[PDB]
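To keep things clear, I will list the structure first and then write my remarks on it.
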Amino acid sequence: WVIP
Amino acid sequence: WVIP
Amino acid sequence: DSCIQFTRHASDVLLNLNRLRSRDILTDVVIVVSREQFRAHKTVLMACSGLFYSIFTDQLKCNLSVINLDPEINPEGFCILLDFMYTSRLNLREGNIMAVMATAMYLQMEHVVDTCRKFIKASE
Amino acid sequence: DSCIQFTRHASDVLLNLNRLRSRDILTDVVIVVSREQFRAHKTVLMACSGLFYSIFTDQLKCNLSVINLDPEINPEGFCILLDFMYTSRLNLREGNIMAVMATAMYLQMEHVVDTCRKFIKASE
Ligand SMILES: O=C1Cc2cc(Nc3ncnc(Cl)c3Cl)ccc2N1
Ligand SMILES: O=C1Cc2cc(Nc3ncnc(Cl)c3Cl)ccc2N1
Ligand SMILES: [Cl-]
Ligand SMILES: [Cl-]
């Protein structure tokens, strides 16, 4: 999971 | 396009 | 093999599947979550959820145009997860995390369940 | 927004759509390319090809279970492109590049047309  |  | 790979292909396919969903094109099922209805493509639902994969591989349920979810399922939690299925983006917030995790557990979306558990653990 | 994004989600969806295609699950169209037949999902074809997008948004053609392609289309070229649609991997070779580029032009798959043009230019 990432900060887009 | 890339070499996978 | 000796194939070449187009890096953005999967993302571009998912973007177009979401555009078809937004315009209601070739949607073949309505998911009923209490008073709320959500139109979708059976193939995308199966591709994202262990529950939908089981439902639409069933010889009788594969032909249904309406699927009613358990009354304990929160429509907003379902909406957030349906948006994630079609975009890869999860709108996870303090106000919805419990409903999102419960819906992801029911829908069998293990990566969502995992990030909800981690976000909850950090707040404890 | 304040969404989080699962990096591998689009690739995982496409992998599962290909598994459904391989097991012939919820395929809703057969593409006829001379003597050869290819089963697929209309939504994936539309998501990958300008030609299929135009065909399946047409009010009459959207309901057809069989689509016949132009007789000049090479079945192997179509097969390679259908595999690319479902995997992001293109099996481009000296022996098939001309058929693949011609099929990609007909199917309106601009990124494939682009790499074929570049690979051909390099060989000249
Ligand atoms: O957490 C998850 C996400 C998920 C998706 C699916 N889907 C499929 N799996 C295998 N082959 C096929 Cl053909 C599909 Cl469609 C099954 C289980 C789960 N669990
Ligand atoms: O080279 C290409 C690949 C491609 C795909 C599509 N597909 C869609 N485009 C816009 N919205 C939607 Cl809803 C879809 Cl399905 C249209 C044109 C082209 N051209
Ligand atoms: Cl997931
Ligand atoms: Cl393309």
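Throughout, chain C uses Swiss-Prot numbering, with the displayed residues spanning 6-129 in order.
Heads up, the Cβ atoms here are built off N, Cα and C, so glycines get one too.
Annotated domain 'BTB' per Swiss-Prot: C:32-99, in sequence order, evidence recorded as sequence analysis. For the mutagenesis result C:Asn21 to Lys, the note given in Swiss-Prot is Abolishes interaction with NCOR2 and HDAC2, no effect on interaction with CTBP1 and transcriptional autoinhibition; when associated with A-116 and 376-Q--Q-379. Quoted from Swiss-Prot, the note on mutagenesis experiment C:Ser59 to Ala is: Abolished ubiquitination by the SCF(FBXL17) complex. Recorded in Swiss-Prot as a mutagenesis result, C:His116 to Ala carries the remark: Abolishes interaction with NCOR2 and HDAC2, no effect on interaction with CTBP1 and transcriptional autoinhibition; when associated with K-21 and 376-Q--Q-379.
All features noted in Swiss-Prot, drawn onto the structure.
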residue	record	Cβ neighbours (10 Å)
C:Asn21	mutagenesis position	16
C:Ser59	mutagenesis position	12
C:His116	mutagenesis position	16
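Only C:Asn21, of the mutagenesis positions C:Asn21, C:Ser59, C:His116, place a Cβ under 6 Å from an atom of ligand 2.
Proximity to ligand 3 (Cβ under 6 Å from any of its atoms) holds for these mutagenesis positions out of C:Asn21, C:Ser59, C:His116: C:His116. Helix, strand and coil residue tallies for the domain 'BTB' (C:32-99), in that order: 30 helix, 15 strand, 23 coil [DSSP]. Cα of C:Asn21 (mutagenesis position) to Cα of C:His116 (mutagenesis position): a span of 23 Å. The CA atom of C:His116 (mutagenesis position) is located 18 Å away from the CA atom of C:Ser59 (mutagenesis position).
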